[PDB]
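First the structure, in the form of structure tokens, and then the observations on it.
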Amino acid sequence: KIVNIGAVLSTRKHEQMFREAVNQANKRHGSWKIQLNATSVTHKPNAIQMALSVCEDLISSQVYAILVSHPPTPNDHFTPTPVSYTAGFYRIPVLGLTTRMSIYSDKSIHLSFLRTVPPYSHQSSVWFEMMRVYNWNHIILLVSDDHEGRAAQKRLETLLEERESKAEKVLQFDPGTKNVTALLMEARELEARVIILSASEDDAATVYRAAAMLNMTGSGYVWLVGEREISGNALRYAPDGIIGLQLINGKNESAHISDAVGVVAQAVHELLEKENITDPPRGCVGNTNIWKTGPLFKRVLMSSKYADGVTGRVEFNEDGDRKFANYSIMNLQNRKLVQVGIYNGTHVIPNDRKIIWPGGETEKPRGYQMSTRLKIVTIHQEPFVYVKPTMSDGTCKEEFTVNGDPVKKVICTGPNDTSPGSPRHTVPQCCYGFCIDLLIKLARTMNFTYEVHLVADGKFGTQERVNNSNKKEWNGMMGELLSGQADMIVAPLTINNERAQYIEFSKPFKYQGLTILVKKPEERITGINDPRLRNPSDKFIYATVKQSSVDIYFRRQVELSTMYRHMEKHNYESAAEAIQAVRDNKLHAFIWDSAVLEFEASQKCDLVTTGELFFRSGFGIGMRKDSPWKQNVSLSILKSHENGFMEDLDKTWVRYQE
Amino acid sequence: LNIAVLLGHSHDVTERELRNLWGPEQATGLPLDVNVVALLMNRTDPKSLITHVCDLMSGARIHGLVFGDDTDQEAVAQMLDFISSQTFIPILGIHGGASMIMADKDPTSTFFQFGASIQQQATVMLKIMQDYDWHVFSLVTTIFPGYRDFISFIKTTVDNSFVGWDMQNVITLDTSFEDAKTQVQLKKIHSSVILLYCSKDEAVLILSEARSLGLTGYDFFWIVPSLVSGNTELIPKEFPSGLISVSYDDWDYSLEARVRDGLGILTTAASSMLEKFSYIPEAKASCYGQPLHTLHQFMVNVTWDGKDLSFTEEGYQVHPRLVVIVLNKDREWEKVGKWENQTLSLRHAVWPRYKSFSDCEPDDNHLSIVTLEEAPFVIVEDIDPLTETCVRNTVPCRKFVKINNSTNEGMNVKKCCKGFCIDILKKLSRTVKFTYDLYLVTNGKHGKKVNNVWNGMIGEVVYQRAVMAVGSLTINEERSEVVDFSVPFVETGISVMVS
């Protein structure tokens, strides 16, 4: 007829308040014959013998609830873990009250741990409420604590599942280092300014000093931190105008103890109304039998619904967290904490105080500034991308064409040869041609600067297994684009269904098919329907560029596996290698686009194309995902389609013959 | 150095074989003072854990702790992880609750387990699903913890595999099922392979609802992990006979061989760390009272007697020993297959039916089909080494290739097939919508009677080891006497080839 409650509490005044709450718990519950005893223990500066003393004292006491209520501990470990593990050996609920670590959220590790405080990842949902208010989509994540970093990434993907957007940059590294400013500058070069930080006080002060020295706290830079990042020297190193969070009664222990007493008391009076009552045995000596109503009492604690307390509607979810939590939103106005918002369990309301930002006006700074210098990457296409070495030092010889058109070149940067050939030789040379004039037309239509560089290899990019952990990766232009080093691929991109699933496409500027390059008895082949090419031999030598989209289009064709097995022994690096090889009469056929070989037939009369025209497709501009550089650029491309500028580009290279 | 091996066991495992585990072991002894302390504990409370750690850590500064467990308590490994975090001593978990898989370790703790995590087990199970072309499947996740990591690992594995998995959406749970809202999500299921991640007491109700909703058919599959499959003795009658499980519990390797391998890893780490730094033995003196050179990130490179016993970044083994088991008709967890370094071995490459999961299941829909290797009809090629998967138009089959003429033992090598009759059989499977059992004959050619004994496909069909012969076969009088041919479809006579 007795119920024992164990507690690890230090101060005698709060012990007296705890005993007073135990005494007042039996007030409104009638004259029932249940009794409530409480046993509180102090704290030795160690942790092993503390765990020993507490575990054998609570075995000898046979308690039902175990409480740890020590915020101001000098050790920064904050580990009530061993007593919770010892109670989880017999499945006894330990109600943690102080820490908010995400390692306690794993119920597979902490089998019988409950708590009335949520982890900080729920604050990101509050920050998602910022996304419900300030209408901001692209974020920049920075988490140093990797024990909670996977849970923060999980919660972030759970929040972004609704809008189906993507985080622009995520970062995880070892806490303790200092040279993280390179990734800060890489995030600075991005369009967004939203900064989400999840670390301890030392790394927060380190990144505050790094933003202060590099002036990343100017206009438009969105800063959004929590309670751990506004304490200690991080509060001293914080810039003025930063927005932070505050836990209402997060450190106020006296009402929190009474709330915990009310929760435990109503849980015990709920459990007394049901059958199958079991008791914890004397597990110190000769008792390893588990307490059989562990998950039963846990299920009692799952449906615990309350209506008493100064905090309010305390309620457990499936994770045993805190529902309907009042939060405060603070601002740092001239090294002074100024309250600028309140938060109920679903909605943010700013108070009568104004919101003064570190940049300009008091309204929200739209920190989504698009890149005025679009990084352009391309492959060396032979009739389209002419690359010429410089004359004296980084210069371009301004030669004139035969039609009175001056060639407007650009200073591009490119490697010299392949990686076994050239170890490291990347020089700036002169790029011009077809798509360069297309980019000149785009820069004439819309005012934006650019940065033309070249892809490191001579491949488009295929979907290949990386050599560890069985993961798909891309390479080439797609590998340089998806890594964030490139912005817009201006190249004759072969449009297919696979790449449409991953990135968005624009309107095609080129429209052509496929053809066969031969040299001039049947000297022609007339397409794929030659039966000798269905079952080839060592005579008809035909191949294509290694890691090309033509090979992917043939890989989708499940009835031409013989050509896929035949052409893999003769794939070349570039198409010019195939031109030189068939120039020496070593090749016999080559599947390639139409107008390139038409221009090369206009250059060299021995180069002969075939008669058929299959795979009538289009080539456009390689693009990113949903972006404001899509609609206006596509309208500019269609404006180039409707006028005679396509005919002008034909007059430059296509219509011009010899 | 000084290593203590304490064992908590219920089975009569004596101590003197651990005393004999010191003499001939470590013949090339690079530490000059290697000593072992063998102890046996009868109780399984953490008070005895703290007591024996304070005894043996003060017991002439023992630097190695080895523990095995016989019970079903996963909190003992967490207690030993806390002990390894406090005392800074490398502690190894061998068997039972000492080898149960935990989620995330700490840099302050140097505790390690000899087991197989749920991520590598999910990799092995998806390797099984890839090797069977079971691409249309589902996923049911309960409120058992450690589940969002499982869903995310499945999502990344599907996004990083050459299959392109046809995955049905995840059936999620909130509480114990009301059979009102979970009923709608369970009635969305129409696929065969069903994956599940829960506890055993939840799985009893899940299988009871699945039998109540008829999800235990011959087409429908059920693959469960090792954490839900508990004791080998405690098997309730609600389990379907044919339940696929993957557990690293190998009965061929006893606990003594595993702790011998653990002592080999400990002495290997000590000998390799002594060659780099001098003052290697550094421990805590006693528990009462108020480290730089550690073995926490040192013994990733380890190999004992050729056994690839290397360690991961999370603290588990790189290449463990997984065991694929099923549930037979005799209600026993039947040992079936073992696992290699990275590739998977299959002792039973022929996938069994277990078509009668219960008593009242009248089902006769499978069809046994055999064919013969002919070039314009059945092109028989190897599996693609880049994908380890037969392409869309090719179908897998087996071939019992013998090793020699000395023994009759062989291997069922799986190969891909295409051609004319493969397309005919695929279009028959499109029209009739049945289930087929395709394999190859190893007796020889079409058919020839030698003293009332037929051979080849005639010997397979007439003696009723198969159902029908879809492949190419000539038709004459006695073949039409012994079986019933269908109508002819192709006009194939005989001819003579000349120049």
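The numbers used for chain B are those of Swiss-Prot, and the residues that appear cover 34-323, 330-538, in sequence.
Cβ atoms here come from the backbone N, Cα and C positions, even for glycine.
What Swiss-Prot says about this one:
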type    : residues                      : note
BINDING : B:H44, B:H128, B:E266, B:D282 : Zn(2+) binding site
MUTAGEN : B:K233 to A or R              : Nearly abolishes inhibition by Zn(2+)
MUTAGEN : B:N264 to W                   : Nearly abolishes inhibition by Zn(2+)
MUTAGEN : B:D282 to A or H              : Nearly abolishes inhibition by Zn(2+)
MUTAGEN : B:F416 to A                   : Decreased sensitivity to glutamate
Of all the recorded positions given, B:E266, B:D282, which has the fewest Cβ neighbours within 10 Å once its own Cβ is left out? B:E266
Rounded to the nearest Å - Cα separation of B:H128 (Zn(2+) binding site) and B:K233 (mutagenesis position): 20
Most isolated by CB count within 10 A, of the recorded positions B:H44, B:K233, is B:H44
Give the distance between the Cα atoms of B:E266 (Zn(2+) binding site) and B:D282 (mutagenesis position), rounded to the nearest whole Å. 14
If you count the other CB atoms within 10 A of the CB of B:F416 (mutagenesis position), including all protein chains displayed, you should get 19
Which residues of the same chain, at least 6 positions away in sequence, have a Cβ lying under 8 Å from the Cβ of B:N264 (mutagenesis position)? B:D105
What's the CA-CA gap between B:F416 (mutagenesis position) and B:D282 (mutagenesis position) in angstrom, rounded? 46
Just the number: how many Å between the Cα atoms of B:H44 (Zn(2+) binding site) and B:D282 (mutagenesis position)? 16
Is it possible to get the count of other C-beta atoms within 10 angstroms of the C-beta of B:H128 (Zn(2+) binding site)? 21
Spatial separation of B:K233 (mutagenesis position) from B:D282 (mutagenesis position) - C-alpha basis, Å: 18
What does DSSP assign B:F416 (mutagenesis position), in three states? coil
Using DSSP and collapsing to three states, where does B:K233 (mutagenesis position) fall: helix, strand or coil? helix
Specify the secondary structure state of B:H128 (Zn(2+) binding site) as given by DSSP, simplified to three classes. coil
